[PDB]
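K.L.:
Mind looking over this structure? Questions follow.
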Amino acid sequence: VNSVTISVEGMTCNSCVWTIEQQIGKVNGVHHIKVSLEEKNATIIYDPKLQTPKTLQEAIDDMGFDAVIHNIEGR
Amino acid sequence: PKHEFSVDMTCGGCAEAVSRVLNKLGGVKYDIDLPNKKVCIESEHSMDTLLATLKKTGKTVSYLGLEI
Ligand SMILES: [Cu+2]
Ligand SMILES: [Cu+2]
Ligand SMILES: [Pt+2]
Ligand SMILES: [Pt+2]
């Protein structure tokens, strides 16, 4: 499993993080997601034969938050 | 045509997401009331797609009818 860091503009309060967190977590292949208001991003651990940094990016973008890929990490 | 939806909007950031999914569907002119948790869309798009657009927010939406 790999790790992507998508930066996210437009998170203001916790309802925002929660919303983003609780539905991108429902997504399959997503092992783990942790969204941060402070540096305004999400970190996702994920099963790579299920999702790609672009599929996860687009999932967030379709929610009305502007998501752009910052860091891919893996082996 | 002026349809009217209920969208649970907690924060101001929640309301910014509604105007984005709307702006990307295009061909709408909207006004989002954050206190009253309501959206009105004037659009030739079908009620069913305008509905479908607004639940991409993750927020529970619902159709109240027309104004118009
Ligand atoms: Cu918020
Ligand atoms: Cu919000
Ligand atoms: Pt808030
Ligand atoms: Pt109106």
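Indices start at 1 and increase along the chain as displayed.
The backbone N, Cα and C atoms fix where each Cβ goes, and this holds for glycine too.
Annotated domain 'HMA 1' per Swiss-Prot: A:2-68, in sequence order, evidence recorded as sequence analysis. Residues or ranges marked as Cu(+) 1 binding site in Swiss-Prot (evidence: experimental evidence): A:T12, A:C13, A:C16. Quoted from Swiss-Prot for the published mutagenesis A:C16 to A (Swiss-Prot position 22): Impairs Cu(+)-bridged heterodimer formation with ATOX1 while increasing the reactivity toward cisplatin.
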K.L.:
Once the chains shown are all counted, how many other Cβ atoms turn up within 10 Å of the Cβ of A:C13 (Cu(+) 1 binding site)?
P.N.:
14
K.L.:
If you draw a 10 Å sphere around the Cβ of A:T12 (Cu(+) 1 binding site), how many other Cβ atoms fall inside it, taking every protein chain shown into account?
P.N.:
16
K.L.:
Counting across all protein chains shown, how many other Cβ atoms sit within 10 Å of the Cβ of A:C16 (mutagenesis position)?
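P.N.:
Other Cβ atoms within 10 Å of A:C16 (mutagenesis position): 25.
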K.L.:
Taking helix as H, G and I and strand as E and B in DSSP, count the residues of the domain 'HMA 1' (A:2-68) in helix, strand and coil.
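P.N.:
Helix/strand/coil tally for the domain 'HMA 1' (A:2-68): 20 helix, 24 strand, 23 coil.
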